[PDB]
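Working notes for the structure below.
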Amino acid sequence: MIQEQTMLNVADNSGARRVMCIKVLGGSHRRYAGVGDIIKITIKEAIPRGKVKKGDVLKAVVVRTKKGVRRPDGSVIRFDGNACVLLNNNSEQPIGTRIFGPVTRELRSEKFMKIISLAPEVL
Amino acid sequence: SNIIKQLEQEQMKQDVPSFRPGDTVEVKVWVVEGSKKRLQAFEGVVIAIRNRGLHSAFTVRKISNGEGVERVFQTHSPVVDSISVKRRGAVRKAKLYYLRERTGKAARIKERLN
Amino acid sequence: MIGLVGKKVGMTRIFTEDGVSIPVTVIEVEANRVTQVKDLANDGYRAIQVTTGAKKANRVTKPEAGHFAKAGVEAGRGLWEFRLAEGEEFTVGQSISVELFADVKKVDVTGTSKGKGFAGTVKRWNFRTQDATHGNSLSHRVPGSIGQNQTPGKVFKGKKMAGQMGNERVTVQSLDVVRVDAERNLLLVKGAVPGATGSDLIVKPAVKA
Amino acid sequence: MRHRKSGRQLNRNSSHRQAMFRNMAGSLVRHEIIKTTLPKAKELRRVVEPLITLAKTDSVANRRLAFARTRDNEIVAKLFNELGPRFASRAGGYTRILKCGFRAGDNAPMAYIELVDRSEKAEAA
Amino acid sequence: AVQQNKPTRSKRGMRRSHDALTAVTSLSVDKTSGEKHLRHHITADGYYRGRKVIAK
RNA sequence: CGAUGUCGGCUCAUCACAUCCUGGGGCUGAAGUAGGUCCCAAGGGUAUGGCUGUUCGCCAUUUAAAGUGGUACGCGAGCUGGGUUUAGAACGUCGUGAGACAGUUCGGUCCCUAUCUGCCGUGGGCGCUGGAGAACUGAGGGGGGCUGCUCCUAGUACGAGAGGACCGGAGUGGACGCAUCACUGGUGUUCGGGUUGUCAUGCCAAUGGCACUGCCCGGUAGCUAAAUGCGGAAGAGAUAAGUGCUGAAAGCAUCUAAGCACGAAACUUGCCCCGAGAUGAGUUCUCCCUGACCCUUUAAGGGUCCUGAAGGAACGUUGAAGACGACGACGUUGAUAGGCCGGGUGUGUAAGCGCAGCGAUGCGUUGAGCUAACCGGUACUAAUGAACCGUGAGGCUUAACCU
RNA sequence: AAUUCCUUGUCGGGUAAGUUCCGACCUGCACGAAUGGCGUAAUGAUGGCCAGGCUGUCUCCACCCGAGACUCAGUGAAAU
RNA sequence: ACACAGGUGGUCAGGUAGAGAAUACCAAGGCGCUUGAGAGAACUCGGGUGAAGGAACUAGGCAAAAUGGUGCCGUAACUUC
RNA sequence: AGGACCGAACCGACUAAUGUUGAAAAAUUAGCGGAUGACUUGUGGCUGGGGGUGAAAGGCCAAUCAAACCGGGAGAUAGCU
Ligand SMILES: Nc1nc2[nH]cnc2c(=O)[nH]1
Ligand SMILES: [Mg+2]
Ligand SMILES: [Mg+2]
Ligand SMILES: [Mg+2]
Ligand SMILES: [Mg+2]
Ligand SMILES: [Mg+2]
Ligand SMILES: [Mg+2]
Ligand SMILES: [Mg+2]
Ligand SMILES: [Mg+2]
Ligand SMILES: [Mg+2]
Ligand SMILES: [Mg+2]
Ligand SMILES: [Mg+2]
Ligand SMILES: [Mg+2]
Ligand SMILES: [Mg+2]
Ligand SMILES: [Mg+2]
Ligand SMILES: [Mg+2]
Ligand SMILES: [Mg+2]
Ligand SMILES: [Mg+2]
Ligand SMILES: [Mg+2]
Ligand SMILES: [Mg+2]
Ligand SMILES: [Mg+2]
Ligand SMILES: [Mg+2]
Ligand SMILES: [Mg+2]
Ligand SMILES: [Mg+2]
Ligand SMILES: [Mg+2]
Ligand SMILES: [Mg+2]
Ligand SMILES: [Mg+2]
Ligand SMILES: [Mg+2]
Ligand SMILES: [Mg+2]
Ligand SMILES: [Mg+2]
Ligand SMILES: [Mg+2]
Ligand SMILES: [Mg+2]
Ligand SMILES: [Mg+2]
Ligand SMILES: [Mg+2]
Ligand SMILES: [Mg+2]
Ligand SMILES: [Mg+2]
Ligand SMILES: [Mg+2]
Ligand SMILES: [Mg+2]
Ligand SMILES: [Mg+2]
Ligand SMILES: [Mg+2]
Ligand SMILES: [Mg+2]
Ligand SMILES: [Mg+2]
Ligand SMILES: [Mg+2]
Ligand SMILES: [Mg+2]
Ligand SMILES: [Mg+2]
Ligand SMILES: [Mg+2]
């Protein structure tokens with residue numbers, strides 16, 4: 001349950017470390033993004049020699065949130081923080097080449113198959 | 001109520017083992033893995049139990065890759081295939097929410113042993 | 001097709017073989033007993049009137065009792081009509097059970113919604129609150145402007161204002177029928193329906209798809 | 001809204017209500033009949049009758065529990081020595097409300113509330 | 001906010017058209033003491049439904 | 001001018017249409033995709049931020065779109081008070097000076113308990129022609145009316161290629177709306193526990209008061225959104241712009257003059273709610289009432305005695321109903337409320353005693369004790385036998401049956 | 001620039017985006033030396049700008065405890 | 001002007017905790033403030049708790065939230081030292 | 001040592017809410033500044049209206065001071081309402 005100004009950690013080796021959500025994509029007046037949703041981000045901290053830089057403006061898919069995901073029998077899976085994976089602005093495909101921490105099967109899209117394969121763990 | 005009670009207990013599992021907050025629990029869950037259907041383990045500490053007949057639930061907490069993962073199970077869901085206690089833990093509270101501020105060495109839980 | 005009268009028991013869930021939890025309202029539907037058939041010749045329209053339940057003799061007024069006696073049925077907790085379709089036909093004193101829905105895929109459910117008393121515009125009409133701070137004086141959940149100026153010099157009918165909320169007829173449409181069981185007087189529908197536990201419900205096959 | 005809630009607020013806060021019914025519950029036990037406003041008399045049953053129920057089983061813990069709810073060892077002593085045994089075999093309803101007038105000074109509806117099998121000797125002593 | 005015009009004695013009376021009191025219609029007589037009393041209330045001498053329930 | 005408060009914002013809106021998006025259509029310098037322009041169309045929908053008092057504007061990022069205008073440049077007896085007309089102060093500039101600026105700068109009191117209209121809700125009265133209880137009919141009124149992306153069709157039509165559809169069908173979302181509390185959660189000063197200082201219950205032990213519920217950790221019922229169900233439609237009628245058929249006036253031609261077929265999110269229906277004060281007060285089923293007298297100005301007259309129904313209401317116990325009224329349940333032939341029993345739930349192993357330890361404390365008895373609004377039961381308490389209103393067969397005329 | 005009309009000057013920095021801010025330029029409408037000029041550690045309920053923490057300020061409001069509001073009884077105003 | 005949350009100089013200084021004349025709880029002493037009873041709607045006032053987010057609010061972080069003791073370790077530019 | 005630091009009494013009055021036919025003709029609550037000094041305060045004294053006093057705001061001089069209050073010239077004058 002991510003909105004504008006929200007800060008997210010980063011679940012890849014893109015070099016970003018902290019990003020801010022500056023837009024929830026996918027509809028007029030849309031309020032929140034959750035696991036599986038794409039956001040627009042600015043990069044607030046990045047490592048020295050990575051694929052991206054501080055102040056760069058791009059997209060990312062949310063892959064872990066504190067609000068969690070509901071499953072069909074009523075269950076909940078919650079994470080201790082909010083993380084995302086950086087995506088090319090145009091192709092919306094991953095910038096990084098590795099993924100860190102657990103992800104959820106909600107990502108099983110044509111689009112995010114690469115993220116679940118790379119993920120250490122899939123919940 | 002009777003009607004509901006009766007609708008609810010014909011759906012209730014009969015062999016839920018006994019476990020309690022602070023115990024370490026392994027829950028085996030049914031999942032669809034691409035085009036497969038298999039059991040997947042999820043092991044962690046019981047930090048909360050909701051006793052409510054058919055609507056019973058419990059929250060299991062574990063550490064994956066430095067960061068916490070909490071899973072709330074609906075005890076009577078057919079998604080939950082089995083539950084087994086891996087170790088019996090000694091705590092006083094019913095709800096161990098304080099463990100969320102603790103990590104590694106601080107978050108350990110003595111063994112009950114009795 | 002006709003509908004039936006029932007009682008809202010409460011909500012619970014059905015778990016499915018493959019992990020879905022269906023939330024269900026439990027509706028109690030006892031036999032509906034037909035207390036008057038209306039036809040074109042006598043009434044100008046076609047309909048059955050039904051009762052269901054049971055009622056305390058000492059609470060059944062004489063007018064009420066003559067009407068029941070006429071149909072040859074015991075008193076029930078009330079009377080409700082259901083319009084008939086061409087070819088639909090019933091007879092006085094006939095019993096209609098919940099198996100009427102056996103092969104109805106969805107139903108509309110009508111109830112009297114819970115009462116929230118006198119409600120302010122924030123809750124009743126989702127108005128937004130003005131500032132909690134920044135100098136606001138005595139005006140946080142209050143309604144704001146209720147009109148323009150000299151032209152029109154009046155407040156318009158329909159203006160959203162505070163007043164009674166709930167305790168009214170509400171129909172919720174196209175709920176899935178999850179189970180029908182006449183031996184237990186049960187109908188389970190997927191989802192929430194209007195009303196408090198205990199209150200009457202009208203169930204009709206869905207007018208939509 | 002108030003749906004399905006119990007407990008009268010009596011234009012008091014929570015700690016005042018509790019001190020008040022603690023006093024009023026002692027008054028009833030001591031005198032076996034008192035007069036108060038109809039709504040306080042009706043709330044009071046919910047405080048005095050669980051005391052009498054408790055007193056049906058004499059034990060240190062039940063005495064202490066009653067002491068904690070009354071803070072008056074004369075009252076707990078009468079509960080466990082006299083009232084517990086009186087009502088040994090009565091399944092509840094140890095009190096009775098008798099409606100009476102309207103108070104002169106503010107027109108409050110009044111009532112007597114008394115212990116069911118009332119002792120007039122106890123009342124005068 | 002205050003009136004621009006003085007309301008009439010007519011209007012005052014209309015406003016008051018719901019102010020009249022209701023006389024009590026449910027007095028009973030205790031069958032033992034002979035006292036009048038509000039229904040479901042005790043009598044002044046402390047009788048109720050024929051029993052002396054309160055010495056006072 | 002014996003006062004009509006100014007810009008902008010917030011809240012709440014309402015109308016126009018010169019239409020921003022969605023819908024229909026003609027032309028295109030329209031291959032497709034995507035555009036341009038005009039016509040028809042007002043049903044719904046129509047962005048968050050950075051800067052600035054800003055409106056506007058530039059900028060960032062969204063969106064199907066981020067419309068233009070009227071409403072005292074809508075809206076201060078609804079809020080704000082940043083801009084802007086008071087008094088303080090300073091800078092530049094002008095003036096000998098007091099001072100001035102339509103230059104700038106820091107600071108700088110926003111009242112009103114709603115009588116009438118209006119509006120949102122909710123009652124009382126009477127009426128509807130004897131009275132009464134229900135169930136209705138449906139005139140009229142209101143609500144709703146938005147849309148993305150993906151897939152199949154189809155890598156098809158089109159195209160040198162790059163790309164890439166119409167028509168039609170499936171799915172899944174954004175915003176919005178209603179309902180609900182089963183799930184996930186919030187709250188839960190009425191449940192349980194831990195704990196600091198102090199005071200008391202004689203003391204130990206156990207408890208209670210006060211200190212924001214002293215401070216906290218949890219949490220039942222209820223309420224509730226972030227939770228999870230459902231909705232917008234399809235269909236039908238008549239149309240707009242527009243497309244045509246047959247066809248003269250006018251040997252031809254012509255959608256039109258006669259005749260005929262189509263045609264849109266607008267209109268009428270279809271969906272939801274109110275609804276017979278619809279005084280044009282409607283319909284259906286059922287229930288209740290079967291005594292005399294007097295008087296005058298003799299008439300739909302006035303009164304008296306006897307009667308007092310159906311029903312309504314009153315009183316009481318009350319409700320997921322409620323400001324009050326109202327509305328629902330119940331009143332001993334009784335579960336209406338309280339208690340009480342059992343259960344659940346929550347808390348998390350009480351007290352006492354015993355053991356271990358110098359002691360703090362640990363262990364056992366023990367998943368103990370306590371447990372609200374919950375579930376299932378139970379007449380222990382309280383719901384009185386009765387009085388109040390409402391009557392006593394219901395107008396005239398004509399017609400149709402029947403005497 | 002507490003001084004600059006043109007003006008949101010231009011350039012640089014910070015921000016995803018900065019009419020404010022900081023640094024620089026000089027084209028000073030209309031700075032300038034006790035009408036004191038330019039600096040200045042410390043001080044300041046002083047003006048402008050930024051960040052961490054924090055949060056019901058806000059997205060967007062929910063529940064709860066209390067005093068009113070509502071009902072009964074007693075007293076009993078006001079502006080107009 | 002009121003039996004009015006205002007104003008009014010000096011003196012005295014008990015117990016526990018505490019640096020204290022702060023603060024909390026008490027003692028001696030003095031009081032519950034001269035309309036009460038119910039109810040448990042909107043809205044207003046004064047408070048408590050709050051999922052995810054965390055200044056996105058606004059002229060402006062206004063108001064809230066937060067920090068908060070003692071001891072020791074440690075502490076930058078700049079400086080009139 | 002100090003117009004030194006933190007902080008009650010005491011002196012003040014930066015912000016906000018409330019109140020605005022108030023509890024109050026300037027307050028109340030939560031916060032705020034000074035607190036050995038150019039400090040604060042009791043009693044009494046002196047300065048008087050074109051006059052006083054003013055760390056200067058045209059501030060204050062008995063609840064409205066760019067000329068106090070009372071009485072008088074006085075029925076000032078009012079080409080205005
Ligand atoms: N006491 C009493 N009981 C009833 N039961 C049904 N109606 C009534 C009534 O009016 N009074
Ligand atoms: Mg009905
Ligand atoms: Mg209600
Ligand atoms: Mg807002
Ligand atoms: Mg104010
Ligand atoms: Mg306020
Ligand atoms: Mg106005
Ligand atoms: Mg007019
Ligand atoms: Mg009161
Ligand atoms: Mg307290
Ligand atoms: Mg208790
Ligand atoms: Mg005037
Ligand atoms: Mg047009
Ligand atoms: Mg043109
Ligand atoms: Mg429009
Ligand atoms: Mg665009
Ligand atoms: Mg205007
Ligand atoms: Mg105002
Ligand atoms: Mg100006
Ligand atoms: Mg009709
Ligand atoms: Mg002790
Ligand atoms: Mg009706
Ligand atoms: Mg033990
Ligand atoms: Mg129990
Ligand atoms: Mg007669
Ligand atoms: Mg900023
Ligand atoms: Mg500069
Ligand atoms: Mg100073
Ligand atoms: Mg309240
Ligand atoms: Mg009164
Ligand atoms: Mg007084
Ligand atoms: Mg005083
Ligand atoms: Mg003190
Ligand atoms: Mg929060
Ligand atoms: Mg949190
Ligand atoms: Mg943060
Ligand atoms: Mg901002
Ligand atoms: Mg803004
Ligand atoms: Mg502040
Ligand atoms: Mg604070
Ligand atoms: Mg000093
Ligand atoms: Mg103060
Ligand atoms: Mg100080
Ligand atoms: Mg003096
Ligand atoms: Mg003269
Ligand atoms: Mg004169």
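From the backbone N, Cα and C atoms, a Cβ is placed for every residue, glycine too.
Contacts of A:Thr97 (mutagenesis position) defined by a Cβ separation under 8 A and a same-chain sequence distance of 6+ are given as A:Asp12, A:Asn13, A:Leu118, in order along the sequence. One mutagenesis experiment named in Swiss-Prot is A:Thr97 to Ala, and its note says Reduced RsfS binding.
Taken residue by residue with DSSP, A:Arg98 (mutagenesis position) is part of neither helix nor strand, so it is coil. Counting Cβ atoms from all protein chains shown, A:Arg98 (mutagenesis position) has 12 others lying within 10 Å of its own Cβ. Swiss-Prot lists A:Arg98 to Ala among its mutagenesis entries, and the accompanying note reads: Reduced RsfS binding.
For the published mutagenesis A:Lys114 to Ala, Swiss-Prot gives the following note: Reduced RsfS binding. In sequence order, A:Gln93, A:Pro94 are the residues near A:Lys114 (mutagenesis position), counting only same-chain partners six or more apart with C-beta under 8 A. DSSP assigns A:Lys114 (mutagenesis position) to a helix in the three-state reduction.
Quoting Swiss-Prot on the mutagenesis of A:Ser117 to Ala: No change in RsfS binding. Residue environment of A:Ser117 (mutagenesis position) contains 9 other Cβ atoms, counted within 10 Å of its Cβ in all protein chains.
Cα to Cα, A:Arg98 (mutagenesis position) and A:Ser117 (mutagenesis position) are separated by 10 Å.
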